[PDB]
Amino acid sequence: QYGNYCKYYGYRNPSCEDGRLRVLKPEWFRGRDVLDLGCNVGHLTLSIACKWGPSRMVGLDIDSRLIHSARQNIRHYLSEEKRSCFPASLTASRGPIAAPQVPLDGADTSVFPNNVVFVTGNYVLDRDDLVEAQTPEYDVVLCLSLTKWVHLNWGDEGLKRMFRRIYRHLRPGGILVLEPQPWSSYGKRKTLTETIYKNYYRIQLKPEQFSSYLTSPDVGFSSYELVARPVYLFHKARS
Amino acid sequence: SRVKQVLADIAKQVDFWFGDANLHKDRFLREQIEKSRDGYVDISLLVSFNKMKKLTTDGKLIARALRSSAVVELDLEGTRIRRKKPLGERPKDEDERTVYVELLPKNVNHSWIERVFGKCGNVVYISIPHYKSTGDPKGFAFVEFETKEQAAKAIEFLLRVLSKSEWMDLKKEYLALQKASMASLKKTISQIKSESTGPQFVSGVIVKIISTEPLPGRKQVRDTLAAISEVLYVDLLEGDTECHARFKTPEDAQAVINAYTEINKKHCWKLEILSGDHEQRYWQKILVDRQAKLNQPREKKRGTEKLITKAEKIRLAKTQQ
RNA sequence: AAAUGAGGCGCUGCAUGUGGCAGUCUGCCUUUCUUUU
Ligand SMILES: Nc1ncnc2c1ncn2[C@@H]1O[C@H](CSCC[C@H](N)C(=O)O)[C@@H](O)[C@H]1O
């Protein structure tokens, strides 16, 4: 009822791609700390981590059964290294070859993929006093296809805490990029609970009013633009 | 005729079930042979099979279906059947004769495998794996061809298709490389490690909390009652709307029942103290659950799951600092 | 621009109504706990 699917998994080493990252522009991503939400199979995450170079990139999801599989997906690109092609059935039941790359204490980071790490947790703590307690530690925050489920599951109120919390996690000069869902088919699935329908009719902000509310000083973003579902750049101010 | 077609199907399925390969794989029909006088079994026992129930429950038509039969003989009445030729030893050349094939299109039938593989050889046995009695094919097959050169013709004919010997050597190499990587990571964990009567009776300490709402997870409840004052136990099976907590002191109990604001106004919860013999029976339930937990045998945990758990926790703690 | 993985069996000894911990060759095995009986 989060709408998450294990399908469309990337077995492929990241030359051939999904195509969302074909749209994205390379300039921000070089050597910058990235927090990225809502990436269950991690295939879009890892493909960013290979082709461009961020220093630290952290994906975050809620389902424990999805983050275990995303750690299997990072183990497959380490198990990437008459040569053998390997029977597909053998890997499925045994698990992939390599170990997880735990670094040394005297270790060098910023090498694929010693950077990336998948942590598990709900994002919204449901308290604005806990929203106020946060500190900035990132430069580029990426969030695709999260507005829909957080909207329908936590009303407007948890979405407002999520916007306020991601403004509390940006360092100044930091960039948030978003490709949110249009209002199009929100109704199509309201009966997963009764609470999901009770929040779908409790919607007090529209996706056209997303870009207004991010410029509203309860969140307080500095300047925003759209260079291409929509493609949006929101900026916290410099320093 | 359709009756003749059903007779041919019965003769086909029974002659496979008295075929050499399928008898050298299956335990059960061999035990039906061996627990018998000269190797016999009732026909109605074979009627109970799942593919046999898809055809015929009439044993008379089945005894007519084995009148033209190559490797079945019937005794007198047409109610018991023999293997015609007695079962010898299991051959070892069938390992060489086999063919492994991956990538099946999730429509797996034995007849589908015979339809694709009868053209190049005489198909003798099929192994197909179902996902834990949920009736789903996994996507790969084990085909038994006969006398080597049919299978070596068929591998040349093509849906990855490779030999069982190649598959077994590939399995040996794969487990050797996984054992090498886990050996190196166990060395890494060794190196970083080298771098660095049960509960007794107090009166009035037990708080029963009933809810009308179905309760969330017990970690949230443990954090909720623990953030106010001292929890010894949060008792909640996942899905119950009524729960308990055991506290350290009656002062802890008196403090939490006087937490009217953050408990009762945030959530419709009845937080009360058990007294009377409710408390006495609840201490009995606590002692019984203690003896049940202590007499419980130990849970099982595999090596790669415990190691991947510990490895991810150390990668989390080393990455965050 | 809508739903499958730790699947099977352990052996230790510290702790244990307390939510396990440290080992066991990655604890072994995986076509397979398996009905095409
Ligand atoms: N409150 C929350 N906290 C953390 N993760 C959440 C969350 N709400 C939703 N999510 C995660 O965000 C995900 C968005 S679904 C998008 C998945 C991605 N497109 C892919 O291909 O894998 C959901 O699966 C859900 O697991």
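Heads up, chain B uses Swiss-Prot numbers, so what you see runs 29-186, 376-413, 447-571.
Per the header: electron microscopy, 4.1 Å.
Quick reminder: no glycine exception, Cβ is built from N, Cα and C everywhere.
The domain 'xRRM' annotation in Swiss-Prot covers B:450-563. According to Swiss-Prot, the mutagenesis experiment B:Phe44 to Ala carries this note: Reduced binding to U6 snRNA without affecting binding to 7SK RNA. Reduced 2'-O-methylation of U6 snRNAs. Quoted from Swiss-Prot, the note attached to the mutagenesis of B:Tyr128 to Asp states: Loss of 7SK RNA-binding and marked decrease in 7SK RNP complex formation. Among the sequence features in Swiss-Prot, the mutagenesis site B:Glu130 to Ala is noted as follows: Decreased RNA-binding. The annotation that Swiss-Prot gives for the mutagenesis experiment B:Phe168 to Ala reads: Does not affect RNA-binding. Here Swiss-Prot notes a mutagenesis experiment, B:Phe451 to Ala, with the remark: Does not affect binding to the 7SK RNA. Among the sequence features in Swiss-Prot, the mutagenesis site B:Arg472 to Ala is noted as follows: Does not affect binding to the 7SK RNA. Here the residue is the original one, but Swiss-Prot notes a mutagenesis experiment at this spot, B:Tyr483 to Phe: Does not affect binding to the 7SK RNA. What Swiss-Prot says about the mutagenesis result for B:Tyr483 to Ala is this: Reduced binding to the 7SK RNA. Does not affect binding to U6 snRNA. Among the mutagenesis experiments that Swiss-Prot reports, B:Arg496 to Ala is described with the note: Strongly reduced binding to the stem loop 4 of 7SK RNA.
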Take B:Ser413 and B:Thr447, the residues on either side of 33 unmodelled positions, and give their C-alpha distance in whole angstrom.
35
If we count other C-beta atoms within 10 Å, could you say which of the mutagenesis positions B:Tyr128, B:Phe451, B:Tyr483 has the fewest?
B:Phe451
Count the Cβ atoms, other than its own, that fall within 10 Å of the Cβ of B:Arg472 (mutagenesis position), considering every protein chain shown.
15
Candidates B:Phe44, B:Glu130, B:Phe451, B:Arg496 (mutagenesis positions) - the one closest to B:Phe168 (mutagenesis position) by CA:
B:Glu130
Which one is it, among the mutagenesis positions B:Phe451, B:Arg472, B:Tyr483, B:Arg496, that lies nearest to B:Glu130 (mutagenesis position) by Cα separation?
B:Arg472
Using the alpha carbons only, what distance in Å do you get between B:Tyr483 (mutagenesis position) and B:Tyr128 (mutagenesis position) once rounded?
55
Neighbour tally for B:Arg496 (mutagenesis position), based on other Cβ positions within 10 Å of its Cβ:
19
Cβ atoms near B:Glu130 (mutagenesis position) (within 10 Å, other residues, all chains):
18
Distance between B:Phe44 (mutagenesis position) and B:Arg496 (mutagenesis position) at the Cα atoms, whole Å?
65
Secondary structure composition of the domain 'xRRM' (B:450-563) [DSSP: H/G/I, E/B, coil]:
52 helix, 22 strand, 40 coil
